[PDB]
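This report concerns only the one structure given below.
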Amino acid sequence: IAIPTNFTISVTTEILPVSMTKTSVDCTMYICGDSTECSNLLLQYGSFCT
Amino acid sequence: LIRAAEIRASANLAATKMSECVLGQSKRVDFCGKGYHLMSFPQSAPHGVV
Amino acid sequence: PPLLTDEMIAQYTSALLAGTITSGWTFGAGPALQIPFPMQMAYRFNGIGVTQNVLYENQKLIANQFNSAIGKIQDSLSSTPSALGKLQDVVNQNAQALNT
Amino acid sequence: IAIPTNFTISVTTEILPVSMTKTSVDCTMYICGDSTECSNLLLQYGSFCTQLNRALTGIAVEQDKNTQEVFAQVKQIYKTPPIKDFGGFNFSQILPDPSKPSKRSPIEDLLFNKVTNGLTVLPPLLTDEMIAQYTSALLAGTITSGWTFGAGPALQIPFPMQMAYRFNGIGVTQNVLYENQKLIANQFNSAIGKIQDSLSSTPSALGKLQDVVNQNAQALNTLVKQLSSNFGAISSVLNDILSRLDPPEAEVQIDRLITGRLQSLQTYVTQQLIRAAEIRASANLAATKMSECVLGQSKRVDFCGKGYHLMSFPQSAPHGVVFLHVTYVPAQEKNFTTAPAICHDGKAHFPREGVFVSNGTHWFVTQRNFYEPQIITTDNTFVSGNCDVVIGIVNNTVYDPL
Amino acid sequence: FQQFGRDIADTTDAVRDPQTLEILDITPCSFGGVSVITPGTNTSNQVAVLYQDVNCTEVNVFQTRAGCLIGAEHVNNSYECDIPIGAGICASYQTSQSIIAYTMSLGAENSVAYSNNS
Ligand SMILES: *[C@@H]1O[C@H](CO)[C@@H](O[C@@H]2O[C@H](CO)[C@@H](O)[C@H](O)[C@H]2NC(C)=O)[C@H](O)[C@H]1NC(C)=O
Ligand SMILES: *[C@@H]1O[C@H](CO)[C@@H](O[C@@H]2O[C@H](CO)[C@@H](O)[C@H](O)[C@H]2NC(C)=O)[C@H](O)[C@H]1NC(C)=O
Ligand SMILES: *[C@@H]1O[C@H](CO)[C@@H](O[C@@H]2O[C@H](CO)[C@@H](O)[C@H](O)[C@H]2NC(C)=O)[C@H](O)[C@H]1NC(C)=O
Ligand SMILES: *[C@@H]1O[C@H](CO)[C@@H](O)[C@H](O)[C@H]1NC(C)=O
Ligand SMILES: *[C@@H]1O[C@H](CO)[C@@H](O)[C@H](O)[C@H]1NC(C)=O
Ligand SMILES: *[C@@H]1O[C@H](CO)[C@@H](O)[C@H](O)[C@H]1NC(C)=O
Ligand SMILES: *[C@@H]1O[C@H](CO)[C@@H](O)[C@H](O)[C@H]1NC(C)=O
Ligand SMILES: *[C@@H]1O[C@H](CO)[C@@H](O)[C@H](O)[C@H]1NC(C)=O
Ligand SMILES: *[C@@H]1O[C@H](CO)[C@@H](O)[C@H](O)[C@H]1NC(C)=O
């Protein structure tokens, strides 16, 4: 049998992600940028935006 | 959405590790580094913990 | 912008560190109870099957090893070849997605 | 050093979603409702409807498996004895109520009362009565056997003795229980009553269980509302399109409608998949909690409520489960002057289990979680070394029991 | 002056007859899926059909909450679930041989002997 006669104290690190960057994209502005005609055309698709 | 699910899982793991390893002493093997666990300290980091 | 700022995160971490150092594990369960740090470390050794004689006779050696290990950790954290890859990959992925 | 001199018994609550609502959607009937031309045109697209149906069937089977693995943890079904002499503890607020129908506990009744076109819903495999029978079996087995029924064959044990075991499991001598049985029973009953009263009073008691249902209903409502969009066609109604336009030109309009509705179905199915994955993760966590916390006693910190864990009891709820963690927490403390070791005749004495302490005139040794002084003898300490290495050692006299 | 009613989800569910002013209610006629319950073809070749969420008039006919079951004989016993159907009803190929629909049994009844001395 083997029995230790001495010891050491060791310190290690550990990295974990927690959160990402909050973001928000304007649906209507991205698709139809400042265009009444484009907005009117898009209004016929329904709830693909909300 | 798919990436946010993974980030949430990692955050839950980090919270469990903090609660079980900083506020007490854990007997689970390799959960808090190699060897027999004594204590641990947290450090903040950009969008993560150490 | 995030709800919690870096100063608040640092305040939480400092509170946790001070509570741990000055109370062991009592503050996580109930009211905080003070305890000398050598005695707390004696309890920690007692929790892994080593009697308190070892600590109470090798206090100086253990303290020296602790300080040396902390210094080594700081040096490695500085002069390591990008160990913080996990926190960088997320930013890279988000930037690539937004750019595309 | 600070040592508590009194304790309080506390009961908390935890709510976890387990299962979703099983649903199925007929792709062909949704896209084209009784239209031969629309069906023929849709036939030239492939196996999208089959893929969607397979995904939904997988979701339903996963929900059934989740509920089964969460609740079916016991091999047999136990029953509480007709007598209720549990050492003074009162369990009438969690055991099944025989007088009222459906055989549910009053807390379960309060929990149940709080939450109150090609689309079909399938009934769950396990009914509320069967879930209640599982919960009652688990509760009775726990009450009458501790953890032996989960470890192996069930073995009986008096409840005060089981509580003495549990106190011994967190570093407190069973002496304390055998002295303060009445106080502990009163505190337990009062805590149970407070939980019963507070649950109804607090409005946001079942926020997660309400949120899941709200999300599912909103998704179904927006899916069924999307059916009334032009998608760039002349009209959004197929019979009128057919009656107005010519056969050569109606094909374009029907194609636009089919494209829009297929895209809507695909989006709905993807959202359902993601939500089902999240619900499965929650159900796995709940199953782990049940196994490691009801059928045994766990030393993990903050895994079974705040404080030192003693026991917990399960309660059923609509599409979820509720736990009642029972924990031990120190209350009232003073502070003293401590010392690491003691010198008697050039030898150093260390505590066997405990910590040295003094009030200013005499030195004693107690436990760690309760003030209980004892006289210092050779049965409390063990000798190791001499009086020259330890830092902070203190002169004293060690009594000899011989 | 109201002609026809509507639903919360904008669905026509009430119409007044023009010639004779009177309120009528509209509900779509029944529809549902069809499922086949079979053991292994190696074991046998007899099958049963479950008509989902349809009332046993539009088609050994048995009635469940899941739907209308055809080809399975009800029994009084209780066995472990083999082929789940819904609402605690399971079917299996058991002895002669036929297909039986029953109510699943959770487990064996037990009662531990408890007293304040044992
Ligand atoms: C320890 O705390 C308990 C309360 O948790 C104390 O019991 C109370 O004692 C007072 C005074 O005797 C009574 O008025 C209360 O009714 C008791 N509470 C209950 C629930 O019975 C107990 O006295 C405390 N012990 C010490 C030594 O301080
Ligand atoms: C366990 O608690 C219940 C209440 O939670 C006790 O039942 C009460 O008994 C008193 C005295 O007979 C009545 O005035 C109350 O109306 C009862 N309440 C209910 C809800 O029934 C019960 O007595 C307790 N157990 C024991 C052994 O005393
Ligand atoms: C510290 O504890 C000791 C042990 O109880 C106390 O000594 C006792 O004091 C009372 C008076 O309050 C005497 O009646 C006993 O005879 C004493 N015991 C012994 C063995 O002599 C001591 O008083 C406590 N210290 C303080 C400041 O109260
Ligand atoms: C700690 O001790 C000091 C002096 O002995 C006393 O004033 C103080 O109240 C004690 N702390 C507590 C929490 O009782
Ligand atoms: C505690 O610290 C003080 C100040 O550093 C010191 O004077 C005292 O000797 C210490 N206690 C012991 C037991 O050495
Ligand atoms: C403890 O006892 C030894 C025995 O001689 C003595 O030399 C020493 O001074 C004592 N400790 C203190 C702090 O006086
Ligand atoms: C239409 O004529 C019939 C024949 O008498 C009559 O009964 C009915 O009331 C008429 N409709 C209306 C709206 O008056
Ligand atoms: C189902 O069928 C039975 C038998 O005719 C009938 O009594 C009952 O009303 C029906 N239920 C529905 C909802 O149609
Ligand atoms: C029990 O059997 C009787 C006749 O043997 C039958 O009428 C009854 O429907 C059966 N009940 C069940 C629940 O199988």
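Here chain E follows Swiss-Prot, giving residues 562-620, 641-676, 689-711 in order.
Per the header of the entry, the method used was electron microscopy, 3.3 Å.
Positions of Cβ are set from backbone N, Cα and C atoms, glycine also.
Per Swiss-Prot, the features are:
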MUTAGEN   E:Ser673 to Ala  No effect on O-glycosylation by host GALNT1
MUTAGEN   E:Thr676 to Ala  Partial loss of O-glycosylation by host GALNT1
VARIANT   E:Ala653 to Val  In strain: 19B/501Y
VARIANT   E:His655 to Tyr  In strain: Gamma/P.1, 19B/501T, 19B/501Y, Omicron/BA.1, Omicron/BA.2, Omicron/BA.2.12.1, Omicron/BA.2.75, Omicron/BA.4, Omicron/BA.5, Omicron/BQ.1.1, Omicron/XBB.1.5, Omicron/EG.5.1
VARIANT   E:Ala701 to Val  In strain: Beta/B.1.351, Iota/B.1.526
VARIANT   E:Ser704 to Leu  In strain: Omicron/BA.2.12.1
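Location within the structure of each feature annotated in Swiss-Prot.
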{"residue": "E:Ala653", "record": "variant position", "contacts (Cβ under 8 Å, 6+ apart)": "E:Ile598, E:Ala609, E:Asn641, E:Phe643, E:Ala672, E:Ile692, E:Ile693, E:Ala694"}
{"residue": "E:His655", "record": "variant position", "contacts (Cβ under 8 Å, 6+ apart)": "E:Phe643, E:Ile693, E:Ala694, E:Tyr695"}
{"residue": "E:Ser673", "record": "mutagenesis position", "contacts (Cβ under 8 Å, 6+ apart)": "E:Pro600, E:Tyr660, E:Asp663, E:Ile664, E:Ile692, E:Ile693"}
{"residue": "E:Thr676", "record": "mutagenesis position", "contacts (Cβ under 8 Å, 6+ apart)": "E:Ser689, E:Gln690, E:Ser691"}
{"residue": "E:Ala701", "record": "variant position", "contacts (Cβ under 8 Å, 6+ apart)": "none"}
{"residue": "E:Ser704", "record": "variant position", "contacts (Cβ under 8 Å, 6+ apart)": "none"}
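Among the recorded positions E:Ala653, E:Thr676, E:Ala701, E:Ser704, the ones with a Cβ under 8 Å from a Cβ of chain D are E:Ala701, E:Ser704. DSSP classifies E:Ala701 (variant position) as coil under the three-state reduction. Following the DSSP three-state reduction, the secondary structure of E:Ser673 (mutagenesis position) is strand.
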